[PDB]
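S.K.: I am attaching a structure below and will ask some questions about it afterwards.
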Amino acid sequence: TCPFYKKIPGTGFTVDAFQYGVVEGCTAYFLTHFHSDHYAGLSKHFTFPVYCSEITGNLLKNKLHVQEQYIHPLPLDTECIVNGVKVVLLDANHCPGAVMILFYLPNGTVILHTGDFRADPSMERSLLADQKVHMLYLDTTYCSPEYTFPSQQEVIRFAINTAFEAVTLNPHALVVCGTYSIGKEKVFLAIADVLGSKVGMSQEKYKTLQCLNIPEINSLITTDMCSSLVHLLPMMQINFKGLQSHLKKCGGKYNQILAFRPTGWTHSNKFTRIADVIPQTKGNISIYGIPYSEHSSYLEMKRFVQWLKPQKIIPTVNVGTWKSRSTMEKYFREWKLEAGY
Ligand code: NI
């Protein structure tokens, strides 16, 4: 059965609710982004209308073979009417095609569902600025002050300089980057660009990337591994055994691997600056964990909420334990009293 925090009251609508079978009285299913926890249940057999971004619609059609007659892509930043209710999709600053959804209920309530997001001050000048929001369904993944991490830009700077240094010292080093879902494409694209290489990858990952409307992409990616010095592998193969094995397969073209694992937060963020990050090394293999986040830090989340001043907040993440729930409500209250709404 569908949980309450995936239901939009006063509408026939649900959000990211595809694993519950037919939801009672749902006339349209919204999908915020193509990540498996969110799309779980969709397939070629799905026969209700799905509302999403253009990019999420490309992935539905090509990766999950959802039939075209049930995919309803909407433009961003545009007022649209769905089953008699005005909606707007806004960029979520998460992975490609990820949106937030603004619902204008017939009775005059306004609801913002963030989907998964990384809050940014640029959001303070979208269509959000123009009106009041009564209810916020909030991505609370890192809703605790221990969750600090650098900007995306600082992390990319670190990775580019690291990769460029290594390959200039050793023209026979291979760079490998781990992946398991869409998102974080900038890590491997920026490295391949500084090295003047294309990124090499499996046919299935190349297909996924071809759905994302990235400009000049035929210029940046390839399935010919032999011509590339930046390879993508599944995240699970980013360990000393998986990488030794990959190196065997390259047939003596390379004698060193420099590998990156983009994680979200890890506790080494509470002690270490990005400048100070060091790899784990075994022989001719090094592995860097880099804190490239596509979710709000605690401070970024707080700033967005204190700007928006919603009347009620409903968390969508970390909702399964009483200790989590209690902690989150305490921070929402602090934020409200500090800013005076
Ligand atoms: Ni996500």
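So for chain A, numbering is Swiss-Prot's, and the shown residues are 700-1040, in order.
Positions of Cβ are set from backbone N, Cα and C atoms, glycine also.
Below are the features listed in Swiss-Prot for this protein:
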{"type": "MUTAGEN", "residues": "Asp838 to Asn", "note": "Impaired nuclear focus formation, reduced interaction with PIAS and increased sensitivity to cisplatin"}
{"type": "MUTAGEN", "residues": "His994 to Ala", "note": "Impaired nuclear focus formation, reduced interaction with PIAS and increased sensitivity to cisplatin"}
S.K.: Determine, to the nearest whole angstrom, how far the Cα atom of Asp838 (mutagenesis position) is from the Cα atom of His994 (mutagenesis position).
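M.R.: Answer for this pair: 8 Å between alpha carbons.
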S.K.: According to DSSP, does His994 (mutagenesis position) sit in a helix, a strand, or coil?
M.R.: coil
S.K.: May I ask which residues of the same chain, at least 6 positions away in sequence, place their Cβ under 8 angstroms from the Cβ of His994 (mutagenesis position)?
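M.R.: Set apart from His994 (mutagenesis position) by at least 6 residues yet with Cβ under 8 Å, we have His793, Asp815, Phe816, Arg817, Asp838, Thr840, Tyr841, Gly963.
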